[PDB]
Each structure stands twice: as structure tokens, then as C-alpha cells.
Amino acid sequence: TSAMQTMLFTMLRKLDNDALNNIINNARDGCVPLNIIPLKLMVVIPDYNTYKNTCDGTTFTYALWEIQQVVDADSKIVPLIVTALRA
Amino acid sequence: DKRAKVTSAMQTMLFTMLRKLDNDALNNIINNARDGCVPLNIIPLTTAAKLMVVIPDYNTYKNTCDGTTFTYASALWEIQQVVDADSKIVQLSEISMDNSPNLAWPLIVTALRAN
Amino acid sequence: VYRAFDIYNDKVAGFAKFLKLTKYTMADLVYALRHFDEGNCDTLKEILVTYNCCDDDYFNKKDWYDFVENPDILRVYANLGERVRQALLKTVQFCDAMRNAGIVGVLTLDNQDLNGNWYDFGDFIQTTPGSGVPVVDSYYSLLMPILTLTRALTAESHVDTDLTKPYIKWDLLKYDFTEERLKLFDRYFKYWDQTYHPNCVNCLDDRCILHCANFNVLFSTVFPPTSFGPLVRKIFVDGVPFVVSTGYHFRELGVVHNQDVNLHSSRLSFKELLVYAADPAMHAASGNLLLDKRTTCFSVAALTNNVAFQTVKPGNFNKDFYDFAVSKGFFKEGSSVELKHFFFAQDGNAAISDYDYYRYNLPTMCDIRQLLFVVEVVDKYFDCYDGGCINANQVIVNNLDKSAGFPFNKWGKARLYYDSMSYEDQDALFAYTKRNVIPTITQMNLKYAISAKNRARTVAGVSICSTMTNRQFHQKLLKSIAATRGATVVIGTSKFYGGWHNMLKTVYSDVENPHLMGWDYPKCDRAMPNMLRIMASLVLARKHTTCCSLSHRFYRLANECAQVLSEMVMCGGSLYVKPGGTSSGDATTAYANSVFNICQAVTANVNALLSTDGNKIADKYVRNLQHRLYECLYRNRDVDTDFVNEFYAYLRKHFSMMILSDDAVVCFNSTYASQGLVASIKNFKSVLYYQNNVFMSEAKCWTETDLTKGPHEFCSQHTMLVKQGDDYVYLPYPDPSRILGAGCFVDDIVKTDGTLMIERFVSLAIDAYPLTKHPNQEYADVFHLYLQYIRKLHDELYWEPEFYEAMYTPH
Amino acid sequence: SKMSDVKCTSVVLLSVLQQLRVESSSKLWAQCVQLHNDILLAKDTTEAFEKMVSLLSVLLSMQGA
Ligand SMILES: [Zn+2]
Ligand SMILES: [Zn+2]
């Protein structure tokens, strides 16, 4: 059952584009999104290290989406869920 | 005993369609004909006691079944058990002009025949 | 000025558009709707605009003319149907107005403006008043095609036939409408000097059957659609009542009554259980009323408390062969050989769109006299085979594991059903079908195979009794037809062994300036009308001369029409009504397609030879041929064998066809087609538009002026002229992109075991061996890759090339 | 070799996605099949990779095994 995912991941690593490997590295570090990227993007920030490496103030480099929605994990404004649109 | 197998299968199918079948209103609709010879397209139209409407989008829910009781086949029908496209039960208090994009289409409106 | 004329004398025969109250006439309208050409169709535009059917900006829209893309062009045509009905009601207020005067003459189309009044009383002869007769055969014969293309009847069906009045509440329990049919006839077609029968049981020969079915369809396009369908009564067995069908009410053959009906029975044997389970009555009665708002057809849908949603899975990509191909340096940048054939997934909304594609289907009235002469010609085309009824010991049934239809599929496929019943039971069922109607319901599934386009393909599985009886009849007829070599229809001949070469040589025969041509029919199975399907079945039953009387053949035709043409389909978890168009379940639908194709071709030739003006024809033998063609079409009611033989010989000499179902190759004499005396392609376009209700776009019909390169494409194969040991022979080679696609994507039947994988690979290499001899090197490298891959597969467990060479040598 | 590999990855990714029964949501599976069929019809080099990253976000937004 694993072999299909192994082949998928080896083909994806062979593809060698920027956005694919970026998203793979984010997800292996833990930074996964929570919905479909619109061609509105929701992302769960695991730790402050990924916030520092990816979010610069309000500018956010991800594949780039300019992000101002900050509340919390706990659904009270201050993990962190941030949703943005393509600018 | 495979011939008899499908024989008994069809026979039990016939008997279970028969136990769901015999009413008196169908007998009255037959006895209001000339010689009892009647089309087929009007047996469930005027005999069966439950209507199913599948509604693809919101504008036809708005133009067909707006309310609790709706009108079809010159009779009044009483709604129950509105179901989305995923066989999960939906309360009638959700189907709105703004909340429609958030719920899976189409929808299954199951009604019972109101006298 | 240019105008369409319908003239006939000793000098000139045929409806011709040359140069000589409304601006335009009924003949012009029928010509513009019957001889359509989108390059030069200004007359149709002017007709549609001048009387407020729609606006010029609607024509300024792209594809204003089509029936398939943007199917809202019927809205207008319906307003012209209203005009047609108004002008057709003045044809009975003039005939009975001149008959009294006592005038013998012919009525032509070209004497009547679009309102309906007449002129030019120049040709008639005067006789004693009260004893006249007009000749109005050609009039209605040519006016027929636009009496269901525009309908007029949705306009007619009002409480006193005024368009400003509500719809009639007809009685819901009345079903026969025979008196209303006769009243419609005597109001609209009073002077049609042949007997019309409201039911088709009362007709005399198959030609009368066609005539009465055409009139029945035109008269039945105005009745409540909740009425056509099985007729049921209440029957009792061992005390408990049933609701089973004791008749049927077509649009085509009026009301038909079973003659073997058993009221107050006591027991049901195997055949009775089979027929009663096949009945839609028990299923439509035991179920809930449904209103499905997705589709525009009628719908009585039960059998479940919820709809089923079925999806189509994606393909299985094979990595080993693709890795081998990329190691062989394929799919490099800037190449002509790449992957383009894929497995597309689907939702079920795809199934609903497929049923809407079934919605792309109208009621058609076709012409009648040209239909009867085309049917005589097509019978002459089929005059070299042998038919007849056979017993149950003379059917050879192949591939016994197809779908056994609904609701029979719940306990097995057709194999169990055929090994259950003895021969005598099947003969008794057949003999019962010879006097009875068994309406039937078909299962519909989605098809799972290669395509180049995103759309979903579907397939239909028909019940066991209908296929069993079509099997007896057309097992005999098709085994007679397909075991021949060198005929017009090429079905069941292997292209191998020089077979394609012999086929092409027979296509050449002795034609003078051979040019090649081909076509395809847009939306074949969805738009094929009812008239032509009945006509094909009638031909296949006209091959019955010695076994059946009139009654048996009529009951067989009724059974065929009620089981294939207009039955109800189980689509998902619903029962809908299927308006028309063929089913994909038997081989006699590929042969109905063949007959349909031949019909289309013959009709095209007839139009091209009769709509051309003989005064510019320099020959006089073809001029006399055209004169006799007009005579045999619009004159004699009897059948004339000599002229039919003459015209069949003319076609076989000047128009050589190579026919497979829906896919044809035409070899024709070029100078004649330049003069128009054999079928061009614009004639086919016009015929398809006016008689099949699709528009055949010009980008899919091709023309090849050099014969030494063969058919551009036929049966999904390309051909090249190669030399093989001091012989120049034609070889078929495929599109190799399809071969690569079938190699890289397989569908998980072969993803388990390797033997069937090697079978598929060797078959693919056989279909694509001849690619070696094409000038390009890449195709031979494709063949070499396939050979190397089959070699590698054989080693890790037909491998030498010669095995595939001998596949294409005619030895 | 940069236009075929993307289609092969799209096909295998949609097969994996189906093998985790996302078809039990209408909207999500409809979006997935739409993106898949739009990839398998692409004749340009650029937007195919956008749709590929969108489908990989679809995969890695739900808790993949
Ligand atoms: Zn008749
Ligand atoms: Zn016979």
C-alpha cells in the first residue's frame, strides 16, 4: 500500500520545481495549509521558527500571499491561522 | 436448480411488490375508467403517497418549494426529512440565499401526500 | 432573380433553383430549409427576420444555425410552425372549393405565397362540376419535412385552437384518441388519395405501414405526453389482483392490443414470470412519484428512497514502459510523437448530461415518396443475401457474459438465462411475441476506456427477451450478410491478408476519374430519428417473404419499436422516458446504422441528380434517367422493378461505396460530381441538416484528389502506398499516439498478471507493425521500441518480427 | 519530457487521492476531478505547475497517511 505513495513522492522530487519542493519542505517541517490554494488560503503555523522564516511583518513568502488576518489558535484575536488573497 | 433459483427470486420480488401495492384509491381510479384499461404514467402520479424532488441549485428551490407545503399535481404536499447530496440530514432552517454555496448540492426533498 | 421551381413536363424533371402576396413562397421556404448551406443562406435569414421570429443580432451570434451547440433555435422554428399550420389549413378550403367546380389538375408548391392564397390557374383542365379531382401528392410529399421540424401542433393544442387561450385539461384516463386522430386527419389531410389507418394494424403492406406511421407521428405530437406508454388493467391470479400491461400506445403505430390476455388465471409458469417481471407496470406501481428538476424529459422514478451517485475512477499509469520509452529518447522537446490519450474521471452529473444528450432529439416527419423509392433502392442494395426465421437450435450466440439488462441483472448475466431455458421455451416465447407487445426497461452504465476528449461515454444494456428475438431474426440475416466478400457493406472482413487491398480494389472497380470522400454523422445515436429506424427494421423484415404473414411481421415491428426505440430507461435509481434514438446493445443497431447510411447516401444522390437542371446537362441518357426518376417518385403508386434496377446499376457504375456502420468511403467519378450527378458533400450537409437535425461542420469531411494515396481515414486506420516485392499494395497503419497511450495507461485488469499484458502488447504491435514503411524514422523506432519491450517481457518470463509481417501478407 | 511527466504525476496523484476516499465529499472531489482534467488538457508549460501545486495542497491539507 505504501508503494504508490513512494512512487508519487519520488516522481514529485524528480519534477524539481520551486513551489512543489517549497510546499514539501513546509509540510515536513509541519507547515501545512488548511484549504485549497485559490488560483482564502488558510495555514497552520506550527512554531515561531516558521513564522520568522516565512512571515516578514505583513509580507509572507509562500509559493506570494500578503497576509493580514491574525487571531490565534484559540479563536480570539491577538499556533496561528492566517488567511490572505493573491496580491 | 438455477432456473428454479431465478424463478423463486422473481416470485419473491413480485410478492414484495404486491405487499406494497393494494389500496382502494387505485381501485377507484380503475373503476372510473371505461373498461379498466388505463395508461401506466398515471398510476404512481395519482396513487403513490410520497413524492421525491431533487433540487440542483437554489433558484429552483426558491421557485418550486418555497415554504413548508408546496403544490404539485394539483395537490398539496407536506415536507419532511430534507437531505443533501451526501445523505446527511439537513434542517430546513439553513437553506438560504447566502448559505447555499456552503452546502453540497443537489438536495433531496421527500414529501408525503397531504389530504 | 433566383427562385426555387418545382416543374415537370416532357422536357425537364426535378425541383430546381434557377432564374426566372409575400415576397417568398412555400416552395422557397421548403428549399431553404431542405437545401441548407451556411455559406450562402441569406434567403433563410430574410425569411426568419421578415416576420418577427427573432432578430438579426441573433444571427450575428456565432453558430446561429446549429441544432446541437446552443439548442434554442427550435423556439423560432416553432413560430414558423404556427405559420405553417395557418397556411396548411387553406389547402383544404381551396381543394373542396375547386373540386365542386369540377377541375382536374395538379397542385404544385410554387403557386402559394407564405400566407396561403394561390394564383396561376393555367395548367388545369375543366370538367363537369361536382366531379373534379386535384393531384396533391407532390405537394404534401415535399411539405412533410417542415411539419415536425416546426411542429405547428404545440400552437394547435388550445381550447379552441387560439394561441391566446389556456391549455386544455384533457381527461387523464382517456388513452385512445382515435376519433380525434381521424378528425385531425379529415381537417388537415382530407384529400390525400390513399387510405390512412389510425392504428397501423389495419394497413395492407409495409409501404402502407410506413405511410401510416409517418402520419401517426405527426398526429401524435399534439397529445398529452402522460398517455403514450404501456396500457394496464387489473388482472387476478389465485385471488390476488395484479396490475399488468394489456397493450401499448405508440406515437408511431397508434394503439395496439394484446390478443393473448389471461383474465382470471390461476398460475404463472416461467414465461409468464419472465414477461411480468419485464413489465414496467409492477415497478412503476410499487414506487414513489418523482420530480427530477435536472432534466426536461418526463419522469416516473421509484424503486428507492434516495438517488444513487456513481463516479468514474482514474486510470492506472504504468511506470515501467514509460521509463523504458524515456530511456529510448522519446518525448524529447520539439517532437511530433507524444502522449495525448488519457483516462478521464467523471462524477455522475456526467450521466445527467448524457441523458440531456438524449434530450438532443426531436420528432421528425420525413418525406414519404422519396423514402419509399430509397427503400426500394436499398432493398436492391441488399438483394444478394438470404433471410428468415430460425429455431433456437440455429442461433450461434457469442461472448455470453454481456449485461443481461434490468431488472434481470440481479441474479446473473445472459449465460444463466440461456442455459436455464430449453429451446422449446424460447420458441414459445418467440411465438408469443408474434402476437403481443412486451415493453421493457434498460439499464444504463458509464463507459471506462480511452479517449482524446474530456467527455464521458456511456453504454446501455437491454433485457434478455428483446435480444433473444433480435438474435433469432438477425443472427440468420447478419450471418448471411457478413460472410460475403466484395459487397457494398464491408462488415466482418479482417483487414489483414491483403483484405484492405482487395477492398480498395473493389472500391476502384472501373470508375473514370476516381476521387475519394468521407464523412461522419455528428451525434449519430442521439439524433437518429424514429422514421429511419422503423424503415431499417422494415427492410430487415422485408427480407422475410416466406415465413410470416402480415400480422406476425407487424407484431415483430411493434415489439422492436417498443423495446429499442421508445422504451423507458433505468438511469441511476430512476425511471425516465427515452424519446428516441438507437440503443447500443445489439449488433442489429450497427446494421441499422449501415442501412441508415446507405439511405442517406441514396437520398443525397437523388437530390443531387434531381435538383440539377437537365438543360445544362449535356448528356441525354442521364436526362432521361432524371425524367424517369421524377416519374417514379411523384407519380406511379406501384413499384417498378426495371427502373430500380437501372438506377442501382447507375450507382454501382458511377458511385462505388465501401460501407461500415457510420464510417464510409466514397469513390466517385470526378467530372460527374463537378456536374453534380453524383453526391457531393454539400448535398450530404443539407440532407443531414434537414432530415437528421444535426449540422455537419465542414472541418470533418475530407476530400483526396490523388488515389495513389488511399483513404485519408476509415475505421480509425490510415493507409499508405508501399511496395512489397514488386507489388504496390495498400497497408493500414494507425495513429501511433493511441498505441503509446494504450501502452502507458491500462485499467487494472492487466495490472495483476502478465500474460494478458503481453497479449495487449503483441496486439498493439500488430496493429502498428506497418509503421516501419512510412518515410519517417520515428514511427519505425516506435515499432522497434515495442518489439524490444515485448522481447524483454518474454525474457523476464510472437517475439520475432516476422510473426507480424505474415499477419499482413495475403496468403 | 517536461510536459509528459507533469501529466503522469497528476494521474498518479489523483489515483492516490481517490484511494483515500475523498469522493465522500461532493465539492472537494468535484474540484479535484476538475483540476485533474484541466491538467490533462494543458498545452502550455506554466499553469500546469500551478494546478499541480494546488492539487498537492489539496492532498496535504487533509491528514494524509
Ligand atoms: Zn396503412
Ligand atoms: Zn420471419
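Numbers in chain A come straight from Swiss-Prot, and the residues shown are 4026-4064, 4069-4092, 4095-4109, 4125-4133, in order.
The backbone N, Cα and C atoms fix where each Cβ goes, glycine too.
Just so you know, the Cβ of A:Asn4060 (variant position) picks up 14 other Cβ atoms within 10 Å once every protein chain is counted. DSSP gives A:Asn4060 (variant position) a coil state; it is part of no helix or strand. What Swiss-Prot says about the natural variant A:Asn4060 to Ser is this: In strain: Omicron/BA.2.75.
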(request) Look at the break of 4 unmodelled residues running from A:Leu4064 to A:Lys4069 and give the Cα-Cα distance across it in Å, whole number. (result) 10
(request) Could you tell me how far apart, in whole Å, the Cα atoms of A:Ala4092 and A:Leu4095 are, given that 2 residues between them are missing from the model? (result) 6
(request) Measure the gap spanned by 15 unmodelled residues: take the Cα of A:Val4109 and the Cα of A:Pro4125 and state their separation in Å as a whole number. (result) 11
